[PDB]
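Novice: One structure, as C-alpha cells, below. Some questions next.
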Protein chains: 4
Amino acid sequence: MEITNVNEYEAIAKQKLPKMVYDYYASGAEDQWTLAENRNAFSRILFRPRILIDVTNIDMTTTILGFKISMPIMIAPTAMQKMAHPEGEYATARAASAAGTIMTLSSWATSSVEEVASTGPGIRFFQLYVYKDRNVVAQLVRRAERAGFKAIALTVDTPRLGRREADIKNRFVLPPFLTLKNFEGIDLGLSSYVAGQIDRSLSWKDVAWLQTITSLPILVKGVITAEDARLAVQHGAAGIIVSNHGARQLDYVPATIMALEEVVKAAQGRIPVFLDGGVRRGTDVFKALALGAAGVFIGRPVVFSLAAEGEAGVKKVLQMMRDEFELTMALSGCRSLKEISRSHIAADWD
Amino acid sequence: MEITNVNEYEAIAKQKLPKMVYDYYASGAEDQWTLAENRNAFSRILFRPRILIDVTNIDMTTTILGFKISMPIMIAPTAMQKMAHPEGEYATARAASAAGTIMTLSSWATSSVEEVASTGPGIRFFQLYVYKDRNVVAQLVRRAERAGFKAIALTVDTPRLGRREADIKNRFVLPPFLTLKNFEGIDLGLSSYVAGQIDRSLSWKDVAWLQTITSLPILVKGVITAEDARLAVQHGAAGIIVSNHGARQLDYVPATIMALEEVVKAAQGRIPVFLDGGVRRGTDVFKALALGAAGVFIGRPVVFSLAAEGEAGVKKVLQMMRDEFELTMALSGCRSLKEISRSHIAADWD
Amino acid sequence: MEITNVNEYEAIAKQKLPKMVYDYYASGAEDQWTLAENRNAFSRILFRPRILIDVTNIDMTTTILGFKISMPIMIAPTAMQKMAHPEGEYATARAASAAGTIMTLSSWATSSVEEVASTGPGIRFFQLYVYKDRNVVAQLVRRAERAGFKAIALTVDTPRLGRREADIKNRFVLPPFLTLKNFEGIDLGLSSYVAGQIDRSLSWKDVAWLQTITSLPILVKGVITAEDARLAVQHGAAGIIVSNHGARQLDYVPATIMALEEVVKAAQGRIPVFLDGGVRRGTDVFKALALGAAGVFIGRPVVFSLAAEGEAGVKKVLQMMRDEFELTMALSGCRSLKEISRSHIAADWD
Amino acid sequence: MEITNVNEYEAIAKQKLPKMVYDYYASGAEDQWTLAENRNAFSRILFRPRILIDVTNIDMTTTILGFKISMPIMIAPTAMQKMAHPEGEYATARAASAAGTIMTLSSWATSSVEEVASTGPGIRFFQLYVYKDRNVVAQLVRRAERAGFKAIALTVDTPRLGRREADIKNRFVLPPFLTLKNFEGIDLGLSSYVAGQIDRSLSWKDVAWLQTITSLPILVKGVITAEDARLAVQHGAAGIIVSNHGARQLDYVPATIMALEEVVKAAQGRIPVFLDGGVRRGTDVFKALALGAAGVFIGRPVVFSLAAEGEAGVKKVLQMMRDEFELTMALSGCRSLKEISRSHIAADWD
Ligand SMILES: Cc1cc2nc3c(=O)[nH]c(=O)nc-3n(C[C@@H](O)[C@H](O)[C@@H](O)COP(=O)(O)O)c2cc1C
Ligand SMILES: Cc1cc2nc3c(=O)[nH]c(=O)nc-3n(C[C@@H](O)[C@H](O)[C@@H](O)COP(=O)(O)O)c2cc1C
Ligand SMILES: Cc1cc2nc3c(=O)[nH]c(=O)nc-3n(C[C@@H](O)[C@H](O)[C@@H](O)COP(=O)(O)O)c2cc1C
Ligand SMILES: Cc1cc2nc3c(=O)[nH]c(=O)nc-3n(C[C@@H](O)[C@H](O)[C@@H](O)COP(=O)(O)O)c2cc1C
Ligand SMILES: CCCCCC(CCCCC)Sc1[nH]nnc1C(=O)O
Ligand SMILES: CCCCCC(CCCCC)Sc1[nH]nnc1C(=O)O
Ligand SMILES: CCCCCC(CCCCC)Sc1[nH]nnc1C(=O)O
Ligand SMILES: CCCCCC(CCCCC)Sc1[nH]nnc1C(=O)O
C-alpha cells in the first residue's frame, strides 16, 4: 500500500476532515455537472506518441513572465488553507519554493502576504478581486509588492457567488481561530464584510484602473470564450487563465480543457494562456500544453494533500505530477516543452 | 439540512403521498424514455458566459400577451391538486399571484374557476379540451371569462390518453371527497364521463370554432413539429406551447428543449413560443429563453412542493427558481431578458 | 398489479421454467451484444407526431401476399414450443387465428403441420431449411401444402449454429416426451440427425431448386445487407425478412431496425420487406413500418407468454401489441397504415 | 458448467494466483483507460455477413514471413511465465507447436531459448530490447539463431517503464526460485540490472545496427502512428506490429483496433502489419484481418489459462479461438483469409 496518484489524497482528506470543511473544498456548483466534466473531458483526448527518439534527458523548465521555473505546474489560489492543516499557506509556500515553482496566494488566505514571504524566497503571484472599497484594493496591492509578489491575478468570474448547495445545507462558517490575515492590518466579522465587499459593477474599465495603481503584470482568471479573450488582450492583460473556477460558479460551462483551444486561438500568441480545473495527472498536463497552454495550475489537490500530510503531502503531490509529466514526455518522444505539439495529441472533436 | 433545489421536493412528496397519488403525478408514458430525456437533454447544452459586465441590477420582468409579470416562469395546468394537499389549487393560486406570475388552471381541477378567482387578483389562464358536448365547452369558456381569466390554453396532444402503466397496475381512482368542480354547476361519476367526453375527431376547424365563441387569445399546447407550428400560426393561434405533456402521452417524442428551436423558427416571430417539461433549474430557464422561448411553464414541481409544504412549498419553488435564474443571468452577463442570446449558449447539436 | 407490457412475461417465464429451457429461449450468441442492441436500437428513433387530426377510426388491416390480416404483427417461427407449455404450438396456433393474423411454423416444432392445421382455419407459413437429404425437404414441402400452408419461409442465416454459451454450459437436451413431429412420419435421436442434416453448401442455385418443387411464395429469412437483398430479388424471392435470428447466430451484426432501411432501398419496392428481432412495443411496430417494413414478426414474446399463461398469454401478448400500435398511430395522426411515413419518424442517424 | 470463452480464464487465474502475480499480469497503466478501451473498441465494429455461400470448407492457413501456419492467431511475448505455472514457457511452447502456430519468446522468460527449443520443433520468434550493453544484445541474438528462432521482434515502446500502480502498491518482486534464464550464461539480481540496462537513447540508427549483427527479419513492435509506420518501412523493417503494449505503457493511447487502419495504409502493402491487445474472440480476429492485419497476437490469455490449467489451458485457449474464428468466417461467407474484406465489416467511424 502506498499513495501512487494525486486523486487518492481526496479520499484521505475526506476521511479525516469535518464534513463542512471537506464539502467546502470538494463541492461544485449546484448539480455539479461541470465538476465531473472537468475530469472526464481529459478522457476524450488521446495520444499519438513518437517512438525511437533519444529521450535520455527531458527538459521541463519553462519561462513564465520572465521567471524561469522547474516545471509548467503551478499552484492555484485556494482559500482558508489553515482549515486543512494548522500550517496551511505556510506548508504550501515552502513546498512550492522547494518544488521550484510558482504559488498564487489568495486574498482570503488564513496567512498574510508577508507571513508567506518569510517562509523563504520564491516566485509568487497574488490573487485579488476589485472590491467596492477601491482603497482596500490599493492597500492589498501595495502590501503584495512589498512582500515581493511578482504578479496580480485578477479573478473575473465571481461577480456573485455560485450556489454550492452542500455549504448551504451545512451552514458553512469559518472556524473560531482562523482569520483572513491580509485584511487584518490595513484600513477597512471578516468573513461577512469581505463577502459583502464584492463589487458586481466591474467592467473592462476597472481593469484599466488596476493598471494605474500597480505596474505588476495583470493575469485575468476566469476567461472561457474567444470574445472575452480578445478583450483581455486589448485591455493590456499580461496573460489569460482559462478557468471555470473549479466548477464552483456557473454550472454547465464547458470543461476548461475543451474551451482552451478557442481561447488560445483568440489570443493569437500575443500573451500566454494558462489553464486550471481538473488537472490531476501528468497526462493531463501534456494535453493542456499540446493544446496551446503555457502552463497549468492546480487547486483542490493542494488542500487535500495538505489535510492528509501537511507540507509532505503537498511536496508529494508536486513530485508525483512532475514525474508523471516527465514519463509522458518521454513516452511521447518530447525532450523539451518546445517539442510538444498539437500532432502529438488527438481530440474527440477533431 | 435544508431544501436547496426544486427536485428535492419529489423525494418528500414520494415519502408522504400514497403510492397511487405519487405514481399518478410522477409517471411518464410506458417505458418512460422521454420522461428521463426531458431532464437529461438540458445537460447537453452549455454556457458561453460573458465576464466583466455590470450586473448590478438584473431585470427578469417580461410582457406575456400584454400582461407584465415578475419573471418568465409560469405555472402549467396540472390536475386534481387537492390530492396533494387539502388546499390544492387555492395554495397554488395564492402562491402564483404573490410570486407575481401567471397560473394556468386545469379544467379537471378540484376547485372551480370562481373558487380560484376569490383567492385574490392575479393573471390566470384556463386550460381546456374541446369535448364532444360543445355546449359544455361553451359553458366552461363563459364561466372562465366571468372569473376574469385572461386566456384559453387549448391542449391538442391528448386525442386519446397515453398508457401510464403505474396507474393501470395501481387501478387509479379519484379519492372520495374530491370533485372536478368546474363540471359541477353547469349542464352536462365526474371522472368517468369527462374522460369519456374526449372528442378524438378534433382538427384545425375546431380551433376556428373555439375562436367564434370566445375573444380570448387561444394558446395551442402540445405542438412539437415545425409543420404544426405553421398551421397553428395560420389558424389564428395567439401563441404556441412546445410541450410533450410531461412525457405522459406518446413515448419517444423528443425532449421539449430539443424540439423548441424547430418550432421557434417555424413561428417566424409572428407569435410567442413557450415551453414546458423538465424545467427544474434557473439554468434550464436561461437555456429555453436563449433558444427562443418567451417563457416557460412548470408542472410536477408544483404538486410535489404542494404535498410537502402546501402553499409555502409552492412559494419556495417559485423563489428558488427565480433566484437561480437571476444568478444565471448575472454570471452570463445579461442584465435583462432582451440581453439573452443564442450566442450565450452552445448546444451539443451545434 | 397486472401485466401491462409484453416484456414482463420474460420475468414470469424465467421464474417458472427450468434454467435450461429459459436459457435456451432467452440467450443470444456469445457475448450477446446484438441481443441487447436489438432492443436498444429502437430507443434511437424518435417520433414527429401530427396533432389535430381526426383519429376516430384507426385501420390496421394490411394485405400480405394477397392475404388480408387484422394487423401488421405476425408470429415468427420459434422451436420446440411444447417445452414452454404442454399445448405449445396448439395454443399459439389458436391464438394467432383468433387474433386474425399469420403464424409461421418451424420445421423443428413439437407438433406437426397437420396437428396445427386441425386447430382451426388460419393463414399460416412454414419455415424450413434445405437439408442434405433434399428428399426430406420435398416431403416437408408437400406435407405443408396439404395442410394448407400459404408460403415457405426459407431461413438462410444458419449454415452453422451460433455459439449460445449458456446452452453449452447447461448441456441442453430435448426433454423425454417431446418430438420433432414434422420429421415423424416421412422417410428419413431426431435432435441429433436433423441437427446433423444441416447443409452448409447452400447457395443461390438451391433457392432456384426449391422453386422447382413448390409453387408457394418463398420468403428469404436472414438478409441484412443490400447486396444480398438484390440477389434475393433477382432469384425470385417473394419477400425478404430482415432478421439476425434474434441475435443467436453471429454476434456484432447490427440491430435489425438499423439495417432495415438499407434492405428496403435495395428491394426498390419490387417485393415486401419484413423485420423481426427486438419488437416488444407498438412504438417498435410504428418505427419499423415508418422505415419501410410491410409488417413485423415476434419470437421470444410468444414462448415467454406461453410458459406463463399458455394460450391466454399469447392472446394477451397479441392484444397488448395491437392496442399499443393503435394508440401510437392515433397519437401520430395516422388513420391507416398507408398514412405512416418516414417524416413521422426521426432517426439518430439522420 | 464448462469454459466456453477465453475471458473466463482471467477469473480462475485471479482466484488462484497471489494478488501480486495476478495484478502484475492483469494491470494496465495508471488509470487503465486504454486497458478497458482495448476490449471495448471491438464492440464499435459491426459485421455485414454474406448469406447463401458454400461454406463447407474453411481455410484459415496463412503464410507469415514465408512460414505457413494453421491460423492467423499467434502468441505474444509475455514474461516470467513460470510465475503462472511451474512449466511456464515449456507448456506454452508445446501448446503453440501443437496448435500449428508461432510463439514469440520474451528475453525476460523464466526459461531459455534453448530450453524452449528442446520441447520440440516449431516456428518461433524472439522478442528483445536493445540494451545499453550492445554486447549482451549480440550474444542474445546469436543464441536465438542457434536455437533456430526465425525472427527478431524488436519492442520500441518501452524507453522507460509505464506506471502500473498496482505493482507499486504491491511492491512486486520476482519469486525466489525463478530466473531470467536467457541472461544466465553469457557475459554480462537479474531483475534489477536487466531493468537498469534499458537504453533510452535508442533511435532509428540503432535499428540499422541490429540489422548489421543479424540477418533475421526484424519486426518492430509498438508502432501506432502512420508517421512511425513509414519510418519503420524506410529502415528495413520486415513487418510492423501495431501494439500499445497491452495498455501498460502510456495511458490514453488509442485501442490498437482503432489505430490499425492508419498503420496499414501507411505501410502501403510493402510489409505485413500485425496487431495485438484486447484480442479475446474469433470475432475480434475477423475484424482485425478485415481491417488489413496479416495476423494477430495474444498475451494475457496465455498466462491466465496457464495458471488455471497449465498446457491444457493454453491448448484450450488456442482451440476456442480458432473455432470461434472459423465459425465467424463461415457465417460471414468467407472460405479463406483472402476472402475477408473491408466490406464485410462496418466501423463506427465509417
Ligand atoms: C476550496 C477552493 C477555494 C478556492 N478559492 C479560490 C480563491 O481564493 N480565488 C480564486 O480566484 N479561485 C479560487 N478557487 C478556484 C481556483 O483556485 C482554481 O480555479 C482551482 O480550484 C482549479 O481547479 P481544481 O481544483 O480542479 O484544480 C477555489 C477553489 C477551491 C476548491
Ligand atoms: C399530474 C399531472 C397532471 C397534468 N394535468 C394536465 C392537465 O390538466 N392539462 C394539460 O394540458 N396538461 C397536463 N399535464 C401536463 C402539463 O401540465 C405540463 O405539460 C407539465 O406537466 C410540464 O412538465 P413538467 O411536469 O416536467 O414540468 C399534467 C402533468 C402532470 C404531471
Ligand atoms: C427459442 C427460439 C427458437 C428459434 N427458432 C427458430 C426457428 O425454428 N426457425 C427460424 O428460422 N428462426 C428461429 N428463431 C429466431 C426467429 O424465429 C426470429 O428471428 C425471432 O426470434 C425474432 O426475434 P425476437 O425473439 O427478438 O422477437 C428462434 C428464436 C428463438 C428465441
Ligand atoms: C504480463 C505481461 C508481460 C508482458 N511482457 C512483454 C514482454 O516481455 N515483451 C514485450 O514486448 N511485450 C510484453 N507485454 C505485452 C505484449 O506481449 C503484448 O503486446 C500483449 O500483452 C497483447 O495484449 P493482450 O494482453 O491484450 O493480449 C506483456 C504483457 C503482459 C500482460
Ligand atoms: C470576494 C469573493 C468572495 C469569495 C471568497 C470565498 C467564497 C465564499 C466563502 C465561504 C462561504 S473563498 C473563494 N475565493 N474565491 N473563490 C472562492 C471559492 O470558495 O470558490
Ligand atoms: C379530457 C382529457 C382527460 C385527461 C384528464 C386526466 C387524465 C386521466 C385521469 C386519471 C385516470 S388528468 C390530466 N389532464 N390532462 N392531462 C392529464 C394527465 O394526468 O396527464
Ligand atoms: C437445421 C438447423 C438447426 C437449428 C434448430 C434448433 C437449434 C439447436 C437446437 C438445440 C441445441 S432450434 C432453431 N431453429 N432455428 N433456429 C433455432 C434456434 O434455437 O435459434
Ligand atoms: C528492458 C525492459 C524491462 C521490461 C521487462 C519487465 C517489466 C518490469 C518487471 C517487473 C517490475 S516484464 C515485460 N517485458 N516487456 N514488457 C513487460 C511488461 O511487464 O509489461
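Residues 1-188, 198-359, in that order, are what chain B shows, numbered as in Swiss-Prot.
For this deposited structure, the header notes the method as X-ray crystallography, 2.6 Å.
Every residue, even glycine, has its Cβ placed from backbone N, Cα and C.
In case it's useful when we look at the structure, here is the feature table from Swiss-Prot:
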type     : residues                                                                 : note
MUTAGEN  : B:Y24 to F                                                               : 10-fold decrease in affinity for glycolate
BINDING  : B:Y24, B:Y129, B:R164, B:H254, B:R257                                    : glyoxylate binding site
BINDING  : B:77-79, B:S106, B:127-129, B:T155, B:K230, B:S252, B:285-289, B:308-309 : FMN binding site
MUTAGEN  : B:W108 to S                                                              : 100-fold decrease in affinity for glycolate and 500-fold decrease in activity
ACT_SITE : B:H254                                                                   : active site, proton acceptor
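Structural setting of the listed features?
Specialist: Around B:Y24 (mutagenesis position), the same-chain residues six or more apart in sequence whose CB sits under 8 Å from its CB are B:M83, B:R164, B:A166, B:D167, B:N170, B:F172, listed in sequence order.
DSSP assigns B:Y24 (mutagenesis position) to a helical segment in the three-state reduction.
The secondary structure of B:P77 (FMN binding site), as reduced to three states from DSSP, is coil rather than helix or strand.
Mapped onto three states, the DSSP output places B:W108 (mutagenesis position) in coil.
The Cβ of B:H254 (glyoxylate binding site) has 23 other Cβ atoms within 10 Å, all protein chains considered.
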Novice: Rank the binding-site residues B:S106, B:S252 by the number of other Cβ atoms within 10 Å of each Cβ, and give the residue at the low end.
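Specialist: With the binding-site residues B:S106, B:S252, fewest surrounding Cβ atoms within 10 Å: B:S106.
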Novice: Using Cα coordinates, what distance in whole Å links B:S106 (FMN binding site) and B:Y129 (glyoxylate binding site)?
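Specialist: That separation, Cα to Cα, works out to 10 Å.
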Novice: Out of B:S106, B:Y129, B:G287, which binding-site residues have CB atoms lying under 6 Å from ligand 2?
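Specialist: Only B:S106, B:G287 qualify.
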Novice: Does DSSP put B:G308 (FMN binding site) in a helix, in a strand, or in coil?
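Specialist: Assignment for B:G308 (FMN binding site) reads coil.
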Novice: Cβ-Cβ under 8 Å from B:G308 (FMN binding site), same chain, 6 or more residues apart: which ones?
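Specialist: Once residues fewer than 6 apart are set aside, B:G308 (FMN binding site) is near B:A76, B:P77, B:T78, B:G255, B:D285, B:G286.
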Novice: What number of additional C-beta atoms lies within 10 angstroms of the C-beta atom of B:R164 (glyoxylate binding site)?
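Specialist: Other Cβ atoms within 10 Å of B:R164 (glyoxylate binding site): 23.
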Novice: Least buried of the binding-site residues B:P77, B:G287, going by other Cβ atoms within 10 Å?
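Specialist: Minimum Cβ neighbour count within 10 Å, taken over the binding-site residues B:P77, B:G287, occurs at B:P77.
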Novice: Using other CB atoms within 10 angstroms as the count, which residue among the recorded positions B:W108, B:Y129 scores least?
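Specialist: Each of the recorded positions B:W108, B:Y129 was scored by Cβ atoms within 10 Å; lowest is B:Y129.
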Novice: State the Cα to Cα distance, in Å, between B:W108 (mutagenesis position) and B:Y129 (glyoxylate binding site), rounded to an integer.
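Specialist: Distance between the two Cα atoms comes out at 10 Å.
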Novice: Return the whole-number Å distance between the Cα positions of B:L188 and B:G198, the residues flanking a gap of 9 unmodelled residues.
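Specialist: Between the Cα atoms flanking the 9-residue gap there are 12 Å.
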Novice: Who sits close to B:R257 (glyoxylate binding site): which same-chain residues at least 6 apart have their Cβ under 8 Å from its Cβ?
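Specialist: Set apart from B:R257 (glyoxylate binding site) by at least 6 residues yet with Cβ under 8 Å, we have B:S27, B:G28, B:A29, B:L35, B:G162, B:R164.
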Novice: Whole-number answer please: how many Å between the C-alpha atoms of B:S252 (FMN binding site) and B:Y129 (glyoxylate binding site)?
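Specialist: The Cα atom of B:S252 (FMN binding site) is 15 Å away from the Cα atom of B:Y129 (glyoxylate binding site).
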